[PDB]
Amino acid sequence: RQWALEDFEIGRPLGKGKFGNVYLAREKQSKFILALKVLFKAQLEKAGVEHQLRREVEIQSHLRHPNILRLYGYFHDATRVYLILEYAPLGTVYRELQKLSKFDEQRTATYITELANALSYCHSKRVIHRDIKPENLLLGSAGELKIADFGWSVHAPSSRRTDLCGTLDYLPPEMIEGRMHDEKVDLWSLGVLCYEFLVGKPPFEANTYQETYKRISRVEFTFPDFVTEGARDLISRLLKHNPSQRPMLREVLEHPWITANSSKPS
Ligand SMILES: CN(C)CCOc1ccc(-c2cc3c(NCCc4ccc(NC(=O)Nc5ccccc5)cc4)ncnc3o2)cc1
């Protein structure tokens, strides 16, 4: 069924994104509340990212998981392209970090568990995210974490180009150095998130791209005193330069700190 802009009532601006804005919207006939992301054709093609948007839709048509944000469909008109998205009422984990500053071990462990499950499902369909970050983590009505943005995802064990513009904070060494990568990139991203959730800033943060680059490359991070031994263990196991030294997602779910602190099952 072909969608058009006049099928929806557009509402509150939900977020300002790199490639476009997200708005709340309601389908007129059903009164179905959802989110519409408006991306501009001109800009998408000028950046050479037009085909990646097609691949996201492709990948999202094959994904069904409670911790992954649904993409219901897409359409376009004279100047832009629209993603029809599941609406996540409690907003981004990004905003939640700003509000709360940092998360306790219980909330962190629960988010890592939900992430791990979502990513474990993705890797079993051979899909790897490559863009994991708090902006792309959304919260459903029960506060359940939902992964968004598969615009930078890849089909197979590949070595394709991700967004090296924008911060490098969540990208692993093998991606920033233009090396061949695989599903292990997502486990690095987990480690970076686990650190950020507990600390309030990501482990390789710097006010310069060039310094953040060097820090990721050296795997140069330190823990504040309030970060517990168990968390330090998990994070340290995830943030390994060599991809193959990083654990499997099921080891993370079985990690004693996760099981002791997570409120949600694996
Ligand atoms: C105070 N506050 C907690 C109250 C509630 O506030 C909010 C705030 C935001 C939301 C919100 C944001 C949001 C949202 N944001 C968009 C997430 C997203 C989706 C798709 C993509 N994909 C993409 O950009 N792909 C791409 C890009 C360029 C080239 C190719 C592909 C990226 C990000 N999506 C769905 N539902 C949503 O709900 C909800 C409540």
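Note that chain A carries Swiss-Prot numbering, so the residues on display, from first to last, are 126-391.
Each residue, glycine too, has its Cβ placed from N, Cα and C.
Following the DSSP three-state reduction, the secondary structure of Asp274 (mutagenesis position) is coil. In sequence order, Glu181, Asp256, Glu260, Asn261 constitute the residues six or more apart from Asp274 (mutagenesis position) in its chain with CB-CB distances below 8 Å. The feature ATP binding site is assigned by Swiss-Prot to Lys143, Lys162, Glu211, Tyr212, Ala213, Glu260, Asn261, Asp274.
Every protein chain shown contributes to the tally, and the Cβ of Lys162 (mutagenesis position) ends up with 23 other Cβ atoms within 10 Å. In the three-state DSSP reading, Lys162 (mutagenesis position) counts as strand. What Swiss-Prot says about the mutagenesis result for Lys162 to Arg is this: Loss of kinase activity.
Swiss-Prot lists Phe165 to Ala among its mutagenesis entries, and the accompanying note reads: Decreases the interaction with phosphatase type 1 isoforms. Long-range C-beta contacts of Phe165 (mutagenesis position), restricted to its own chain and to partners at least six residues apart, with a cutoff below 8 Å, comprise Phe144, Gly145, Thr204, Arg205, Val206.
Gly198 (mutagenesis position) falls within a strand when secondary structure is assigned with DSSP. Annotation for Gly198 (mutagenesis position): same-chain Cβ neighbours under 8 Å, separated by at least 6 residues, are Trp128, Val182, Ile209. What Swiss-Prot says about the mutagenesis result for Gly198 to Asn is this: Reduces interaction with TPX2. Reduces kinase activity tenfold. Promotes interaction with the AURKB binding partners INCENP and BIRC5 that are normally not bound by AURKA.
If you look up Swiss-Prot, you'll see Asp256 marked as active site, proton acceptor, on the strength of experimental evidence.
According to Swiss-Prot, the mutagenesis experiment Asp274 to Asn carries the following note: Abolishes cilia disassembly and kinase activity.
For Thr287 to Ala, Swiss-Prot lists a mutagenesis experiment annotated as follows: No direct effect on catalytic activity. Long-range C-beta contacts of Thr287 (mutagenesis position), restricted to its own chain and to partners at least six residues apart, with a cutoff below 8 Å, comprise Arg255, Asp256, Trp277, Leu296, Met300. Secondary structure from DSSP puts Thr287 (mutagenesis position) in coil.
One entry in Swiss-Prot concerns the mutagenesis experiment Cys290 to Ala. Its note says: Enhances stability; when associated with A-393. Cβ neighbour count for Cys290 (mutagenesis position) (all protein chains, 10 Å cutoff from its Cβ): 9.
The secondary structure of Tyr334 (mutagenesis position), as reduced to three states from DSSP, is helical. Per Swiss-Prot, mutagenesis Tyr334 to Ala is noted as: Reduces binding to MYCN.
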Which of these recorded positions (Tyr212, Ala213, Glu260, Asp274, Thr287, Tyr334) have a C-beta closer than 6 Å to some atom of ligand 1? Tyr212, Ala213, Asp274
Within 10 angstroms of the C-beta of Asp256 (active site, proton acceptor), the count of other C-beta atoms across all shown chains comes to 22
Compare all C-alpha positions of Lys143, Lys162, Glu211, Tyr212, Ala213, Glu260, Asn261, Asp274, the record's ATP binders, and send over the largest distance in angstrom. 19
Can you tell which of the mutagenesis positions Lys162, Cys290, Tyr334 lies nearest to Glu211 (ATP binding site) in space, using Cα positions? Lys162
Quick note, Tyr212 (ATP binding site) and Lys162 (mutagenesis position): C-alpha atoms separated, nearest Å, by 11
